[PDB]
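What follows is a single structure, written as structure tokens, with notes after it.
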Amino acid sequence: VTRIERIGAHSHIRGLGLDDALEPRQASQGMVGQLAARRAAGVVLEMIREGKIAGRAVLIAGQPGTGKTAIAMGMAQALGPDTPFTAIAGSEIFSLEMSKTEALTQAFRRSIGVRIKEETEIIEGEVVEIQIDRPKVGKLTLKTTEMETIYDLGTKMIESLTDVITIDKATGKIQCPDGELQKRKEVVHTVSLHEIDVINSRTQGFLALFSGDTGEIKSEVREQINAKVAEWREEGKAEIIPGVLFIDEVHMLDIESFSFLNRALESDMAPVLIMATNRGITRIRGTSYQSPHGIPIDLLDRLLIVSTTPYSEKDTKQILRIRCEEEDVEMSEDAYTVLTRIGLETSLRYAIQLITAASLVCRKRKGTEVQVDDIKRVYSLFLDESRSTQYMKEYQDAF
Amino acid sequence: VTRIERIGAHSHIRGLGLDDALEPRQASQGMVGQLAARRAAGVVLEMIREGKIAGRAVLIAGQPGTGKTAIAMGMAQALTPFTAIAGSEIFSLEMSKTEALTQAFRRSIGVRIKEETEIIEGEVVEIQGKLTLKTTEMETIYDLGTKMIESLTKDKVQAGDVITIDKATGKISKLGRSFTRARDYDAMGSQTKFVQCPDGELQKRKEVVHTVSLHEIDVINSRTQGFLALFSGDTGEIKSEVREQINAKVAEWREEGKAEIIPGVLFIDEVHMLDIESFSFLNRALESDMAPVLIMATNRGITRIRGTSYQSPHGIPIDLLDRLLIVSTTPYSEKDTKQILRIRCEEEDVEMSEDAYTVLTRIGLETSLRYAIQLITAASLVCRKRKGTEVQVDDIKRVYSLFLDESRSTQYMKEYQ
Amino acid sequence: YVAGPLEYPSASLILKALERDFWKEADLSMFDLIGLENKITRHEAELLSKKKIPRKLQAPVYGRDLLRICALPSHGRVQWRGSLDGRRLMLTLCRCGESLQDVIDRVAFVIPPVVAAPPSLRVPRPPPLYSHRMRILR
Amino acid sequence: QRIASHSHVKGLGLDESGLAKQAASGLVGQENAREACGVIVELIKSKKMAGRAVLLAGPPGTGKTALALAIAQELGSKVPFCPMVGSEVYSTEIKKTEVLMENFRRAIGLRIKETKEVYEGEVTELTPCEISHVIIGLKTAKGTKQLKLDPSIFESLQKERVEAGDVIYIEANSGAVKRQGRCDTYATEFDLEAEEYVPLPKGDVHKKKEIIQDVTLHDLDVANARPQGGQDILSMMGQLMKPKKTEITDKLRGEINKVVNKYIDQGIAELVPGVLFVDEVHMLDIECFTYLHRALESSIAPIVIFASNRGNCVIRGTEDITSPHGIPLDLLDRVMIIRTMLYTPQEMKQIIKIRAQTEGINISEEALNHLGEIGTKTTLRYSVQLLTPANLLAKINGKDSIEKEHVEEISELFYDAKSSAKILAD
Amino acid sequence: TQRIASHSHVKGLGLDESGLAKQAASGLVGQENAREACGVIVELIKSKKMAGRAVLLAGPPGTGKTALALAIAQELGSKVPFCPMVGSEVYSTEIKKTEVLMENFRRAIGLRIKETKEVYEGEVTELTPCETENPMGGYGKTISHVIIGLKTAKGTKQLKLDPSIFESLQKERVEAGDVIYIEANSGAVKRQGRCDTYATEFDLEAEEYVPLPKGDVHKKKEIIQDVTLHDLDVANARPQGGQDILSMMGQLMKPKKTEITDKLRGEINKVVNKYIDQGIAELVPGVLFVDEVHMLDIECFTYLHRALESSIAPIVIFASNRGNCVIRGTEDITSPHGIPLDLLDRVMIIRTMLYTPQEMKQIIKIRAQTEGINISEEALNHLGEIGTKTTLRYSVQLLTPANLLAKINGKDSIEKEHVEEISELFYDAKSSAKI
Amino acid sequence: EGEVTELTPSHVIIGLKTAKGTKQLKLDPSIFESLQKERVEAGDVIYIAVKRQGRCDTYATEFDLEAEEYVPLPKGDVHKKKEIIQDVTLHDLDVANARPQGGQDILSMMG
Ligand SMILES: Nc1ncnc2c1ncn2[C@@H]1O[C@H](COP(=O)(O)OP(=O)(O)O)[C@@H](O)[C@H]1O
Ligand SMILES: Nc1ncnc2c1ncn2[C@@H]1O[C@H](COP(=O)(O)OP(=O)(O)O)[C@@H](O)[C@H]1O
Ligand SMILES: Nc1ncnc2c1ncn2[C@@H]1O[C@H](COP(=O)(O)OP(=O)(O)O)[C@@H](O)[C@H]1O
Ligand SMILES: Nc1ncnc2c1ncn2[C@@H]1O[C@H](COP(=O)(O)OP(=O)(O)O)[C@@H](O)[C@H]1O
């Protein structure tokens, strides 16, 4: 019953609420407000889907709690599978086994996909205790419900016959399956430029699933792989698909990372870099230069800014009702009004915390529907950030 | 034909042009001006050649572009191990500053080792239990022991192979058959290349001299030696293995004459960037017996010492300044500037007019000298574009208008982006 | 717990991503690692014992063959192999605070923990397996 | 083609006389910097000088990187061109100086001329005689013959699991590989063996062709930084640090240079010095600038192009020293500085039109005027970025070209650095 | 190659029998009180009664602190080990500072280990005298003794060894005519090789023929091996013998100098004490001369003033050249000599005054003598005057260049003109400060 | 589990004997034991992915003094399947699949 993907904060959103003409809606796909920002998100999503342009970046600015990451997650969901979406934070680049610049340029590798189609022949069959052990060509009783083929094979194939014997181009591999044994299966695999790492050394897929690999071989395995995958393109071998790289709280990047991104977005296979920041006028890390959003101007000019206005009472209560639908909480209109007030006063995330605590208290007191007294007792029990700040007068081990 | 090394920034100086009595000439080996600095360079070069003492350091001071690096490269070319490095090269992530600096010091010293061993070489006629080794002037049969029999099989020795075997049963099949190559018409193995049959006495003792630097500590560092001698090698370099073993072995070889040391020179360009730790280490390292002659270069005056808030002359501690012989250079004059520009034009295969030389010297006096050194080739290329046979004033003026100098660049920065 | 291996399905062209055309890979004789099989003395000996051009040992084809077979042996070099060879207490400890005991017994007594859930190794599953990679792995 | 930020730049735009055209080869205006670029490109093509430096200094968004890419295109793929960034020098397993030296070495290339021939033959004819002499048969679609090989080739062959009816390639000097099947493996109807088959090869039994492989000194260094494999030294597992910490210059790089010079004198190799474009030079530390102004003085250093976006500021790693272009006066001198000037509104509109033509976007007259106005308002890059979503919305709304309404709407939707800072005061 | 170093004239403290100081103190001049303190501390070291004691050679630059340090070191002699270290060497990127300090302390301590082994060697003539079967059991064929006819260069001596060794004889290729290496207690046979007398010139083989042994068959080889405690630590640290250690990739990174206290102390100390009190070894504590001690971080001093508290710590000779300066690694924490005030209380300060101009002249003259170049009276006086003006170390460096200038000018002795010319060709930092 | 009665060999046809009965298992070569694991009289317990030589069979009467210690014949059937409800954390599986230590290929052991 209980799955890994339990109910989360950004779980209610399951898409972007836009029309055919990218026209936002009042309430759809878990999206309530941010009409202009939602339309911008849809525009950039359609641009990414086009894939004809490369080396573009976008920044989602706005105050904390104004749907900054919600719009990004909605765009990711609307993008759907089959397109890489590397979601990371500004603190991930700070790795030890690899340099921050190398970590970033590898994250870029995780944002560009490539589809490859393989046409192979796979034979049917069933295990009937073939290839007995100790106790020549041998015997192979290949048979299917539709048609049977009782024939033998060489010595290097009788020892690999064994419930469903799915012989393929490899040295064999494992009710009787139906249909003709000879069947053409066209399988398509999508990798995020894994060739740079999957061909780094011997037994290197081990590294691809371990990250133990140190800084890749600069300008020796990344450019050759790019040239080879380009040769594949235009020849019917493979085609590359651009993904998205989402760096939440990008202000943690340093001047080095910004200077590297300045030119990383100027390549043929440069993915669309969407970013988000809550800080305003703040010193760029590693220096004392104060710039907006903590990002230098030479990079902010290379991207498009997307502002997210704050939510109102209507949007606040609508998002609260959407979260209720996501969860299993139910309350009365008076409770809705009280929660909307508390949220518009303090914050929306704190309001969601309070409504969760109120549903829990209701479940504890055997109640069926949360009421005003429940949320009041909750607010009394769980204090707010600003509320606790007022009580800081106690001087609890100051600096 | 273009080669690896070509005309560069310090290729015009073929050496430290000096007389027999260390009397600096006006300009002989491409170098001009800096008479006192040239004589000091010659004196320190003679000191290096003498090798009578150890632990001597010389500091080359002067303003930027005064030929300090030029004098250093001239001394190096006239000087025979030489190691040129910068303050940033010793800074290594996997090796502490002290370890890298010690490695550089030991690599700046050379050591010649004479090796004499008995060698037996000749064409193999037939084996077996016993060998029948042939040479141009004679042939001999040898009885093979168990070790020799095993080596004859682990390596596919056969008739015609020009084998070689010294003592310690160290057999070698250097190259393949001589005459039999005929019937190998189409394909020829990778290692099975052919050689001429040796001549002279079958068994002969050969004396060879092996030249290696005192940095051989890496060879005796780990189980595998040749591997670490190519890349960074080992980073530890335990003090024991360095001093108690290598130094004592070199001393014993010197006593018995098996080896002889030749102290080189360690040129650390731009020493001002070194940290106080490196200077404190040098203070002692220059006191050791097998210490090479150190040369430095710095463009700093009263500047802060990296790693501390203290300021001292040349940006280095006073503790070390009392251990160096400062050789300050003098800025070039009109005549010296014109002469070095003439030398640069002659080396770069560039012909310019007298008025062109005058304008170039005026520019090099109003601006840096390297600016004019670059304007030389720039105007040469402009003239080539115009298809002219000689560079005129128009070309140098066009280049001066195209490429900006530090002064004009800073003056035109009023935009402030 | 014995967890199963994580199957990593991937395309076949991935494994053929760094293969270069056989008619484009030139013979790179710049490998200075030949100092593991040749000596400076033997290097000089080979240089001083190179067969001359005449080599008096279909006619134009044979001449071209002789020319190409004379071209290759002219390559000779060595960094160092002789200089390397020309230069060159395991007491008992308790490994713990116990007075005296066999180290084997020490290691055998205290072994509480076993791995929580070690699976087998990962195995890429490209339905096509190029002969080159399989041969190299074998 | 996935148009990039510098795709329309397919050249430098110099005429036969050397002067820079007003607008050609994708570039617009900037005649002085273009002339300097066309002079330094000829300097590079001369292949006689070494270590000469260049600095494409100028305000942001002036096309310094565009000029660098134009130089790279004009030079052609026959010479190496290493695009480099300052942040890349901050490696974790290699010291900054060593990364810089590796980039310098990569910026030098050499072409290896070689004539290789093959001796493809049939395995079914394998008939050794004496292990001392072996014979293999030849059977191609154009001829059939036989060859005679050294027993070493027979050993290297039997090392592989050769089988009757396989196609094996035998090189005249060394090496051998197997290709299974010659239109006989699928005939017997035996199932697959984890490998794909191939028909018999066409052409003569013995082939010969000229080979030219473009290899750089850094490749030689990396190849010589390992035991090359072979014996038990071939031990290689995951996490192997192929980009090793460092490699000494006197005994490893020196030997590479010596062998390259030898093979060049022999006429086998041909050197082709490349270019090292280091972008965001101000990001390098002072301990990097001090080594850079010395390494570029060597007789082997190639041409290095620099580009400093920001102006005078504190140098990295110093926190007290301030120099113009964020570069110390030591390195600033000896580097030819090429000042890049700002673009005029007409030049901005022309660049916008060229970008629209290259990317395929079609803009109207009034639309182009409005886009150029929005660009000159804040910066040209903002208009270049808005160009695409304008046509995207036009297509969404059913319009083929961009109009004033679409450009105005997309400008109001998104925001620029100036607009963002204006509203950020809240 | 003599390879004269910077300051090699120092040969010892040169103290009289009474312990006082003199001028011609075996190369070193002046510094009476300092050389007397050096004599006291070297007498302490020789006593080998106290441990973990530190001494500070505080003094302005040029006072020859390192000179007197090397002097006391030479006086100690090559018998006891002397490990010189500078504060910069403590900064290691692979091993922590305190562990490097402990390794240096271990190196400073010496240990002579003796080893006597009774071994028999010589050309073997194997023969088994047949003996009646075991008398306790039945009858048959047995061997009660095995006689080996070891023949040495001095003569022949048959040994009636135990019969159980016959297995070892058959194990190795011990045939009549080869040299074997017998062991008294162990008895294991280790064939050295055939005798050179049978090495016919036509037999091609090496490492198989060895010369006959010189001396009596019974040889009691006494060998002594001096290895510092750090050597034993390193030897017991890394493994040896199989265990797939032959790997290259995952094992070539030998720099695992990281060390733990359990192995360093404890078992090693106990086995050392067992060898000492048993008569197998003799402990030899040395000295650890640490110059530029002010360069160490406070994290180093805080470990030094704790390691010096141990009973096994050797004698340490600190030599600080700086004065009142902020301790490294601390936020503007000024302390005397750049050393924390807490560590200065544990060290004896040996003050060294500045050299008198007469002492400067003496030093210049003795350095010229050591170099082997004659200097005239006027030239020596000018050298002394310039050494009084600027730092003294500048004058001594003007000898070799002036000597070469004189030799090139056609004269032998260094005339005043030569030093005058060199002073203008080369000058000091005090004059170079005029920027 | 059971005393090894036969150990004749890639695939090894081992024979385990217990109080219930005897079964000749067609075990895979990957389980072939490297150490002593005597062909007879050795008590072994195997599970599918490593073998444990529990102890020597109860032959204490064959010799009066032997280095090997003995355990009684297992009374449980040779082939038995037991369900174990093991509690583990996700990070365990994560770090295990990160650097697995199972299998038998030489590349694994070298890694
Ligand atoms: N328009 C909206 N529709 C639905 N849910 C929203 C909307 N805006 C915000 N939310 C929710 O309100 C909270 C806002 O937090 P978020 O915007 O993610 O903060 P930040 O972006 O600063 O990390 C999230 O739980 C988000 O899911
Ligand atoms: N006396 C001289 N003779 C020849 N060339 C000189 C001379 N002085 C300066 N140069 C030239 O000046 C250029 C730069 O000088 P540089 O050596 O960088 O000064 P610094 O010694 O301060 O580093 C060099 O390319 C060199 O060719
Ligand atoms: N002379 C020119 N003609 C046409 N387009 C130009 C010209 N110079 C710059 N551009 C455009 O302006 C943009 C500036 O990019 P870039 O060269 O990175 O600016 P910067 O000068 O900051 O490096 C480029 O994308 C390029 O397409
Ligand atoms: N008393 C002395 N007699 C002779 N030479 C001396 C004397 N004192 C110092 N020197 C000389 O001073 C030089 C260095 O002294 P040093 O021990 O390094 O002092 P510091 O370390 O304080 O500079 C040595 O080369 C030595 O020749």
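Numbering of chain A is taken from Swiss-Prot, so the residues present carry the numbers 16-150, 157-183, 191-202, 226-450, in order.
Each residue, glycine too, has its Cβ placed from N, Cα and C.
Annotation comment: Swiss-Prot describes A:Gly77, A:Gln78, A:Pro79, A:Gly80, A:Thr81, A:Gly82, A:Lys83, A:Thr84 as ATP binding site. The annotation that Swiss-Prot gives for the mutagenesis experiment A:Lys83 to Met reads: No effect on interaction with NOPCHAP1. Looking at Swiss-Prot, you'll find the mutagenesis A:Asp299 to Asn noted as follows: Abolishes ATPase activity. Mutagenesis annotation in Swiss-Prot: A:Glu300 to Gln, described as Reduces ATPase activity. Decreases interaction with NOPCHAP1. No effect on formation of RUVBL1-RUVBL2 heteromeric complex; the structure shown retains the original residue.
Note: the ATP site is recorded as A:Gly77, A:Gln78, A:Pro79, A:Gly80, A:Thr81, A:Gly82, A:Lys83, A:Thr84; in the same chain, A:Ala85, A:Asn329, A:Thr359, A:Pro361 also have Cβ atoms within 8 Å of that site's Cβ centroid. Rounded to a whole value, the Cα-Cα separation of A:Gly77 (ATP binding site) and A:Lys83 (mutagenesis position) is 7 Å. The most densely surrounded of the recorded positions A:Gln78, A:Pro79, A:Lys83, A:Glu300, judged by C-beta neighbours within 10 angstroms, is A:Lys83. Here the CA atom of A:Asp299 (mutagenesis position) lies 14 Å from the CA atom of A:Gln78 (ATP binding site). The separation of A:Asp299 (mutagenesis position) from A:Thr84 (ATP binding site), Cα to Cα, is 7 Å.
A:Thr84 (ATP binding site) falls within a helical segment according to DSSP. Cα separation, A:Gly80 (ATP binding site) to A:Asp299 (mutagenesis position), rounded: 13 Å.
Cα-Cα distance from A:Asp299 (mutagenesis position) to A:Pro79 (ATP binding site): 12 Å (rounded to the nearest whole number). For the binding-site residues A:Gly77, A:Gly80, A:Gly82, the ranking by surrounding Cβ atoms (within 10 Å, all protein chains) places A:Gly82 first. Just so you know, the Cβ of A:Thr84 (ATP binding site) picks up 19 other Cβ atoms within 10 Å once every protein chain is counted. A Cα-Cα distance of 14 Å separates A:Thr81 (ATP binding site) from A:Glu300 (mutagenesis position). Taking a Cβ distance under 6 Å to any atom of ligand 1 as the criterion, the binding-site residues A:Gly77, A:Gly80, A:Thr84 reduce to A:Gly80, A:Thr84.
When Cβ atoms from all protein chains are considered, those within 10 Å of A:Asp299 (mutagenesis position) total 20, not counting its own. Recorded residues A:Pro79 (ATP binding site) and A:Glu300 (mutagenesis position) have their alpha carbons 11 Å apart, per Cα-Cα distance. Its Cβ placed at the centre, A:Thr81 (ATP binding site) has 21 other Cβ atoms within 10 Å.
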